[PDB]
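Asks: Just passing along the structure, written as structure tokens.
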Amino acid sequence: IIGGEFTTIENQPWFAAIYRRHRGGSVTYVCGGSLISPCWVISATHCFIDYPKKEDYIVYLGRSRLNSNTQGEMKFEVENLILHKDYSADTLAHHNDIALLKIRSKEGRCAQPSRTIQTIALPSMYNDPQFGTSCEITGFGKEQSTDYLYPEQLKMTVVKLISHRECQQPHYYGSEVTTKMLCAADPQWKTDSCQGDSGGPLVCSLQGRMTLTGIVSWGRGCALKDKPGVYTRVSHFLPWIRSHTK
Ligand SMILES: N=C(N)NCCC[C@@H](C=O)NC(=O)CNC(=O)[C@H]1C=CC(=O)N1
């Protein structure tokens, strides 16, 4: 996250921190995710494309920090790693960039809600809020696009939904953005999601309820003018989600 603020897991209790085990024993951060039900976390396919082995991953919930332990955190393994069959990408844009991970503890249990862990609601089919709406994004991603390191503390910021007709503009993304994606950006372009934030939530208030409207996918650079954040559009994937979580 560029700009925005530091926060704790309690302010985003659905955020899932996803790491990969490295052969030879080292573990590194891969991507964020969101807890949509007790046993299921939703994220972005491109996070996992180069290493599709479910055994390679660990999912933490209730975790406020990247490389140090948060009290109340719960650790899981991936029982099922579902990547979207229609995933494709360019140098820039990613399509059908959505994934599910089914989590189970070694003890065999799905997540249990607490102070630090809550599920997030899915939207209703094809139901997104109007352009102009302020949503929030959360991640362990770079604080600036040139950084070598990720912050150690979780961050969030606020961005406003942009129009497709508008994200369509040549100055913006043109052809690259489809109806399976949503765009969001700061009006002055000062805050945005950056590498490391992918898989993470775009959360908007829809019908008096915090709702998972998007998944962090791609953008050109991080917080660059005329180049908004692009997000997988959850409301247009419910059938995929329901089918694959049945
Ligand atoms: N919101 C913005 N601006 N970017 C979100 C970046 C999320 C990131 C997470 O892993 N996604 C990607 O890196 C996917 N690939 C990219 O964003 C490509 C496109 C330009 C570039 O610099 N790298």
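The numbering of chain A matches Swiss-Prot: 179-424, in order.
Structure method, as recorded: X-ray crystallography, 2.3 Å.
Any Cβ shown, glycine's included, is placed from N, Cα and C.
In case it helps, Swiss-Prot gives these features for our protein:
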type	residues	note
ACT_SITE	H224	active site, charge relay system
ACT_SITE	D275	active site, charge relay system
MUTAGEN	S323 to E	Abolishes phosphorylation, proadhesive function and ability to induce chemotactic response; when associated with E-158
ACT_SITE	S376	active site, charge relay system
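Buried or exposed, and what's around them? Tell me for each listed feature.
Replies: Long-range Cβ contacts of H224 (active site, charge relay system) within its own chain (separation 6+, distance under 8 Å): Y265, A267, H272, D275, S376, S395, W396.
All protein chains considered, the CB of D275 (active site, charge relay system) has 28 other CB atoms within 10 Å.
A sphere of 10 angstroms centred on the C-beta of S323 (mutagenesis position) encloses 15 other C-beta atoms.
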Asks: Taking ligand 1 as the reference and 6 angstroms as the Cβ limit (strictly under), which recorded positions among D275, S323, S376 are close?
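Replies: The qualifying recorded positions are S376.
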Asks: Within 10 Å of the Cβ of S376 (active site, charge relay system), how many other Cβ atoms can be counted across all chains shown?
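Replies: Result for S376 (active site, charge relay system): 28 other Cβ atoms within 10 Å.
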Asks: For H224 (active site, charge relay system), what is the secondary structure state per DSSP, taken as helix, strand or coil?
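Replies: In three-state terms, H224 (active site, charge relay system) counts as helix.
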